[PDB]
Number of protein chains: 2
Amino acid sequence: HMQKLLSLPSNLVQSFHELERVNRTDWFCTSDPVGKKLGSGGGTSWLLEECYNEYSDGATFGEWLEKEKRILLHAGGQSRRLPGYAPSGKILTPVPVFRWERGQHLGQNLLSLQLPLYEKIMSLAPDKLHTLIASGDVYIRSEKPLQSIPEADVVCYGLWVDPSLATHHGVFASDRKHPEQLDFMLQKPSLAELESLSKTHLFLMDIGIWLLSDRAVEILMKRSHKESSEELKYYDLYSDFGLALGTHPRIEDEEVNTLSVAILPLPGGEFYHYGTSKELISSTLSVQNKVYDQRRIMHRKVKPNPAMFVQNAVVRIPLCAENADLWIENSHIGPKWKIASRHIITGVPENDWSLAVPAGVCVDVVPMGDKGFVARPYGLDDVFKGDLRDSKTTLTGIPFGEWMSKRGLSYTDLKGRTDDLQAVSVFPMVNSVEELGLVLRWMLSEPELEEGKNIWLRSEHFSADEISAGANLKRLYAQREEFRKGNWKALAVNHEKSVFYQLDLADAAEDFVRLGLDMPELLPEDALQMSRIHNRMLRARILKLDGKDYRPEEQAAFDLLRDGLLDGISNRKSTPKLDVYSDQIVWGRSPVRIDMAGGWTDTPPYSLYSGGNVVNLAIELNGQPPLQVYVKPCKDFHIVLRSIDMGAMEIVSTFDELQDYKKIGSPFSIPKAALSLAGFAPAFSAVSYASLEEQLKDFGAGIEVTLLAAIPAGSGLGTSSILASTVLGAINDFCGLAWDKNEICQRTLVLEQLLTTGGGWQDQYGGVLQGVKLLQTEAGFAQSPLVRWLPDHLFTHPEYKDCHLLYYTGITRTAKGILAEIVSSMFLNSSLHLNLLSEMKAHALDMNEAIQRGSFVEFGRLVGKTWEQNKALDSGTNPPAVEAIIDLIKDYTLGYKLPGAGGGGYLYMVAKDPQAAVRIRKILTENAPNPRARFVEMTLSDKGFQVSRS
Amino acid sequence: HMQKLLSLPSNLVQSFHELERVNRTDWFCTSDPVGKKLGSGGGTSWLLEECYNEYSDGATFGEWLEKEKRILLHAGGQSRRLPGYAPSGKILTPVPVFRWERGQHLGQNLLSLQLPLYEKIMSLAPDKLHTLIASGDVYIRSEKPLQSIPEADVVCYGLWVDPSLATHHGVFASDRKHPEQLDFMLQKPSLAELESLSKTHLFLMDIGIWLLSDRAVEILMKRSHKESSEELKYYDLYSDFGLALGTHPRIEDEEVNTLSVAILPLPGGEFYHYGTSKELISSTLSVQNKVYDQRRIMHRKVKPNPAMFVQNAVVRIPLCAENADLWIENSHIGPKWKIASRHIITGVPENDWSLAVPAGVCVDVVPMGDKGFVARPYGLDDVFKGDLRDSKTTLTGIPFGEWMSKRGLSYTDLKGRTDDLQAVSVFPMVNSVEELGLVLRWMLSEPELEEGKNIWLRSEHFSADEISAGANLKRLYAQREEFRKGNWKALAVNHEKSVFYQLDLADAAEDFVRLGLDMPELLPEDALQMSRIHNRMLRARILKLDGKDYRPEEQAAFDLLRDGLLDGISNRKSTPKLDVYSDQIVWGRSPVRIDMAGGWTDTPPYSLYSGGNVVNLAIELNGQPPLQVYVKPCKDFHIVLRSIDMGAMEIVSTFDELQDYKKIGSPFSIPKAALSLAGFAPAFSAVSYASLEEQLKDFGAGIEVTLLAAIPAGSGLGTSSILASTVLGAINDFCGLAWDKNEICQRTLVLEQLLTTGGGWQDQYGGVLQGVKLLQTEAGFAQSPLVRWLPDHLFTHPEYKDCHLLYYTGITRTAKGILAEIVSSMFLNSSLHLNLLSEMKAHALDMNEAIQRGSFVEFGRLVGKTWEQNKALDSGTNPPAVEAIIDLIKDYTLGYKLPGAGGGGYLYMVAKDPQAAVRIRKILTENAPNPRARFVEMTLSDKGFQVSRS
Ligand SMILES: Nc1nc2c(ncn2[C@@H]2O[C@H](COP(=O)(O)OP(=O)(O)OP(=O)(O)O)[C@@H](O)[C@H]2O)c(=O)[nH]1
Ligand SMILES: Nc1nc2c(ncn2[C@@H]2O[C@H](COP(=O)(O)OP(=O)(O)OP(=O)(O)O)[C@@H](O)[C@H]2O)c(=O)[nH]1
Ligand SMILES: Nc1nc2c(ncn2[C@@H]2O[C@H](COP(=O)(O)OP(=O)(O)OP(=O)(O)O)[C@@H](O)[C@H]2O)c(=O)[nH]1
Ligand SMILES: Nc1nc2c(ncn2[C@@H]2O[C@H](COP(=O)(O)OP(=O)(O)O)[C@@H](O)[C@H]2O)c(=O)[nH]1
């Protein structure tokens, strides 16, 4: 597991692992020494020092830093501009579920949303960069493939967004002749400053993702201490260390300038700050406004305003269009509340207050002590900095002097600090919800309230620093959890309009079992089919986690899926007519396929969620099409089915026998379903016939179908789907149905839905259509792949053709059918699975690009990456014997993978060059893992499915 | 030229063609009959009836409606909420140049900005839709490719919008299970209705872009008249006709429901209101802040506030950050003015007034009569509706009763109507700028000024309706033109910070010549290179339009372009070494190319503006590579050059002779430049030599280069560039320079820059690289195409191969005039040319898609569309002889085009089928247009440039 190190507030360090439910093995956290601020760089150095002192197994710091890669997040500031989550350190702020996203956790926060990108970047990083540094108050997205990470001492990711937004952050400025290096950094530059440099420089806004080598770490830790030894000091990573980097740095440092700096634009990058109260709402609104298409929005709720976000809360007042810019979290809004706009309500316990909240002021309630509450009303624009007597120092939008004067208070009532509003003990700690409401009314729009002033005088006073230092986070998290327990039922009941069935339902089931909640009730038959499948699978998972019987629920979900996929599978009528002469035989034949990338993304229901991308190609094996079908007229008015590979024969005389797909011991389900779809079953026939015998008498003869699958099913080469398509095409030619290859593949999809195989669509398109292809579908039950052919240069040119090797290993899967687990995880919107499948889609697009550009090396590498993705999706795909075979020859390949679901069988290898291919052949021949392993010659098929007549 | 029909205010109809300088053939305008409103549908029927009565020519209404597609715009309301441009009908409102856009006209208005999208949609529409309907008070953008337009009776464009905004417009509601249909429309639905329909329906905001068939037009016009007679009536297209459409319409209508409705979401659509005074500022601010890319923003100037827009105006006071929401147009702001924020100043003549404008109040001055001015002060929030005695009836932010009382006035001074503020004659018409200023001061923040009241009492009074009805728009446009004449000089001087050199400089040159302005002075050498080229070409165009000598200015612009393209002349040095045996000969050969789509988009400087997209392929002619080069060692230490096609020979003995590219009568400039780039000229040689003879003595021998261009020059098949690349590749093999094909093409670009050809990069990549390719570059001087190969199925498969016909027309022509005209238009940011080139890029992408999908019919159709685009870009591309050749066989083709710049030469035809190809051959053989015309057999080249040794 990637190690996370966090610089947290002192109060949170002791409770982080319990409140966030994370183990101490993968998570280490500490704080700045109480009473001493260290800044960004100083806090990072202190975090590194603490983690080293914790796991110092006797090695020095230098050899310890190399031992593993680490992701360090600094969230140990004061959070002046975000008081609502200052005691949580910003990084633990709950983030609403995106109305366009599937598979998110209901209790997601900024940390859990932002961590995967950091882990991906670190796994892509070179091995000499053992330290990633980031701020936890941002949400960063990358919707395009990451570029190579250079081997510099400092690697900073940047993003050009808007000069107005760049005005508030760090900016990397690079000379127009050299965007590769960093010329200098700028901390919050003005619009005029960026304009004056626009003619000669490019600017990338600093998004707070830095990567440091051991040399840069040494220099930062030397700068974070004093002149002698261990004496710590304040040091800013971005304003002191940052401005000293680049070609022409603003700050001078002999050791910092020697560090090479590399600025990387984040591909498809998006940046959303979460450091101020205004940004808390604006960034969430932007993320919501990334998608507007209602066909891609699973949250079917009409909000009065898009900038209204309610999490872990109970709202007893009606919300209207005038209540814009609203953020309610971990709060209870009583029915007698009166609100306007621009509000941030956090931590408020249950109440029936008659509280009027003016526009622009926010209310925060922090649990303090065992039973007390600290009331912090503040302003959406309050910065909490500066001297109290300055007119610019504001509280709840009002200057602090005016706030004091209007309430009949004097500065003699504030004993303590007076030069910094952050350190002014002005927030009262009450011991009752009634006193809390009274003092909040007094501190807001009722300064004449007698009892409020009395309570404020009786109560102890806390500053924002003291609040963050003494907050009882256990009670805060417990209130949030009780609110979320109520919200689970609320969302499940309101499923037709809520985000319930687009959430990660595995996480939801875990939370249901942990909180002691009952399973959601069964959705009525009138509900959405997808929602019904989600509901049944969630109930099954809850029963499994509880220790009850879940098999019927699971099977019911699968049955709802198969019923859902039926489109024109009932009313698609054909009129088969004997289109050949009496002594003619129809021969159809098809090659198999190898999927290069994007496999699994065509599998329902994920393909229904977002559409699939698959790059694959048709291949003949040992110079022959492995799937073959013969169709001929029969003197008797019945259907004869013969199987060469199974060595069997069967006579179908009635409609009932033709549609008996699950007949015990029959290997003829595929041709039976194919003949049914061709119009020899009543449901698919345009003409009504009394019996199969009468239909065949009107037809002119019976039908004799002989089938050959020269490659057994489960080999991963697409045997079953391609055989179904071959039978369909032979019957198409024999019966004059005039189907084209695309319609044959679609009828194959329908056929496999008749047989309840539950697979995707990639195999039949890969085999029936010639050449190498990219296949893409959109979201929805209607899955009809758009086909884009690719150049076959990398597979047919003499310098490449002999580098594609196919090796039958003689090994079959030792593990069980994990496919069921994968499909059920898809039904539960499992976040890990959905993320991996999305990465597989993007990787299929990258494979398509590599093939288009004619890059053989990149093609082989991406094949290897597809193998890695498949191993990550299924642990049983790579048994140890296959891994030993791989290790025998891995040094001579650009990449390799198993075709299809894998688990053994065939190994596809892309040799580096023809000599490497000869070497691979020699090695695997002289070191056969078993007597059955053998090479199989594969050639790209320029024909696909072929059919001819005698 | 698609015909535009406009329903305008009555006063504007009489002067529209003169004020906007448009011909009466392509522009028709009328108004609703004065005294009766007809609504959207009634106004549409009246506009159609008027245009028919004008251009009937003896046809019936149906056969006239069929003749052509028409774009109808309704801009004929009262414009209560936009008084500053009410007499202009909103649609003629000047709109500031987008700071991120290139090629816009300085005098652009809303009409000129909105027309291109409508014309694009209409040209994409099926031929049965002859009528597009739109409102003139909106600005709509589409930044993603438009989808196919189905063939329905009514086609409506929509946009996914927040429900809160959808509450204020028409809404198309489609069942979630059938988004292809329209279920029903809703006119301004409430939030509760959207809640009730959100669970079962999708809603798209109506953006006001409808397309109607002739039957729908007939029904709309029957509904727009009464029942018995021809008397027109009010009829709403969206509330009456719209609510009667769909599957389950809200309103019942026997004839309207039979119309098929198709709802299309606008890809990448953006909607900007232009109906109220505040929206005038807000939508403009949004459009300005729409683009973020530093590479695409040429106007890099930060004003004190982003919401300050100044057009056609002189401002004598300084503008600061507090002057937000400011719109100054066609106005002179004297130095003694005092303004705040939220202002709209229009039509103010030159003055020295001491006028104080309070925040939120706007000033408008409308020329009236021969020399008079009507002063209309109003409020930014004034709606101009309601009875005068209501407190809500507002004027300049003040209730009208209070405004009357504060100036000692009574309702006995207002003769006329009193129930509608729009019809109250309260605005005085004065006869002098002095009286104008006095009465404006009186009507604003100086109600106690007696002289203002006296002038108001003596002067005639106009209502807003009377202003819009009697306004002297000629004087308004003349004042605007004088202001713009001043602004031209102001912008040209301030070129480093203005939008000057990103404007349409052809329009700018025309305006400079018309207004009698001198050309801008020469930019210093320290200015931006692109800006300097723009400056020189603009001076050249102004001199040419004036009748002076412009050739040196043009040549200087071309030289600045060539110098800008000079890149690696220093950091790409070669060391040629004799790499062949003494008796060995190197033979290089290349096929020609046919560009399928995107030609011209690779030509600088447009390729530098936005990058090029070109789909092209290599072809052999009559089974041979038409470009051939032989290189062999020479006993003498000189260079021998022989030309087979020119039948010539030349001896190069010195560096001076080798670099004499423009030698009189020499056809050897290409091989001389190629040998120079290979390292036989000192500037490109890594080793310094005293003379060419010494370099060749160290080399081991001289060089003998024989060239053959088997296809005559000017054929359009890429002969020159591909021959240059062939020489470069032959010399590369002969000298062991180890260049790859990409480097060969880049050296070809450098060679053509040495020879000052001024072309693009498409030809060399099309010829050197095998197969069919999409080539793409980004913006910037560095033009290095990314190459993506396409499947060659549509060109090599037997059912397609014989449909590609190449016919030498027997016409030759130096296509350098077409090149010069188009390149000079590119230098001037000619709006027509830039728009057409953008469409050519998009069309290249569509061609790439069609080839990927294997669609032969779509491929041929897109070839035809490429021919149409080329004809539209240059009128000289299709001479009448080529057009006559085309007309002989056009009925047997899916498409056709001339390769390259055209002007004659070869005709590429995509026959519908092999029989059609036989027919085309027969027709063109039996009817040869000239003794030289002949068919040439073309075959796709799977080799590209090849080189071998004897
Ligand atoms: N360990 C530690 N980290 C800090 C300290 N100050 C700031 N940081 C971190 O450095 C990053 C950048 O600083 P800021 O965004 O200004 O931190 P902040 O909490 O917003 O500070 P203020 O709002 O000014 O109170 C933040 O993510 C903080 O987590 C500090 O004193 N100690
Ligand atoms: N943590 C978290 N809680 C949420 C989120 N969305 C909603 N909630 C909580 O769940 C409760 C129920 O949500 P819904 O079923 O959508 O109800 P609502 O739309 O918020 O309001 P009503 O239906 O009118 O009661 C809300 O009151 C919120 O407190 C979310 O994205 N994240
Ligand atoms: N031909 C015609 N066009 C109209 C009519 N009414 C409105 N329009 C046009 O349709 C467009 C949309 O209507 P509105 O924006 O509400 O028209 P308007 O002139 O702004 O009306 P007010 O601002 O309320 O005075 C406007 O640009 C008008 O020019 C009409 O009765 N006949
Ligand atoms: N029509 C039109 N006029 C403009 C535009 N931008 C500027 N102008 C006018 O041109 C004059 C020159 O403006 P500019 O060179 O940018 O100077 P600046 O605006 O003071 O910085 C201004 O006084 C404006 O009145 C525009 O986009 N359209």
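Don't overthink the numbers, they just go from 1 along the chain as shown.
How was it done? The header gives X-ray crystallography, 2.3 Å.
Placed from the backbone N, Cα and C atoms, the Cβ positions cover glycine too.
Quick look at what Swiss-Prot annotates:
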- B:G77 to A (Swiss-Prot position 76): Almost complete loss of fucose-1-phosphate guanylyltransferase activity (MUTAGEN)
- B:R81 to A (Swiss-Prot position 80): Almost complete loss of fucose-1-phosphate guanylyltransferase activity (MUTAGEN)
- B:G89 to A (Swiss-Prot position 88): Almost complete loss of fucose-1-phosphate guanylyltransferase activity (MUTAGEN)
- B:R593 to A (Swiss-Prot position 592): Almost complete loss of fucokinase activity (MUTAGEN)
- B:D595 to A (Swiss-Prot position 594): Almost complete loss of fucokinase activity (MUTAGEN)
- B:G598 to A (Swiss-Prot position 597): Almost complete loss of fucokinase activity (MUTAGEN)
- B:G714 to A (Swiss-Prot position 713): Loss of fucokinase activity (MUTAGEN)
- B:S715 to A (Swiss-Prot position 714): Loss of fucokinase activity (MUTAGEN)
- B:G716 to A (Swiss-Prot position 715): Loss of fucokinase activity (MUTAGEN)
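Distribution of Swiss-Prot features across the structure.
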residue	record	Cβ neighbours (10 Å)
B:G77	mutagenesis position	21
B:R81	mutagenesis position	20
B:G89	mutagenesis position	31
B:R593	mutagenesis position	31
B:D595	mutagenesis position	29
B:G598	mutagenesis position	28
B:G714	mutagenesis position	19
B:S715	mutagenesis position	25
B:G716	mutagenesis position	29
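Closest to B:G598 (mutagenesis position) by Cα-Cα distance, out of the mutagenesis positions B:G77, B:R81, B:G714, B:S715, B:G716, is B:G716.
Under the DSSP three-state reduction, B:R593 (mutagenesis position) is assigned to strand. Note on proximity: among B:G77, B:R81, B:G714, B:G716, the mutagenesis positions of the record, the Cα nearest B:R593 (mutagenesis position) is that of B:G716. Looking only at the mutagenesis positions B:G77, B:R81, B:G714, B:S715, B:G716, the one with its C-alpha closest to B:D595 (mutagenesis position) is B:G716. With respect to B:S715 (mutagenesis position), the closest of these mutagenesis positions in Cα terms is B:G89, chosen from B:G77, B:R81, B:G89. A separation of roughly 7 Å, to the nearest angstrom, links the Cα atoms of B:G77 (mutagenesis position) and B:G89 (mutagenesis position). B:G714 (mutagenesis position) sits 52 Å from B:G89 (mutagenesis position), taking the C-alpha atoms as the reference points. Comparing B:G89 (mutagenesis position) with B:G716 (mutagenesis position), their Cα atoms are 49 Å apart once rounded. Only B:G77, B:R81, of the mutagenesis positions B:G77, B:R81, B:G598, B:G714, B:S715, B:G716, place a Cβ under 6 Å from an atom of ligand 3. A gap of 57 Å separates the Cα atoms of B:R81 (mutagenesis position) and B:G716 (mutagenesis position).
The DSSP secondary structure for B:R81 (mutagenesis position) is coil.
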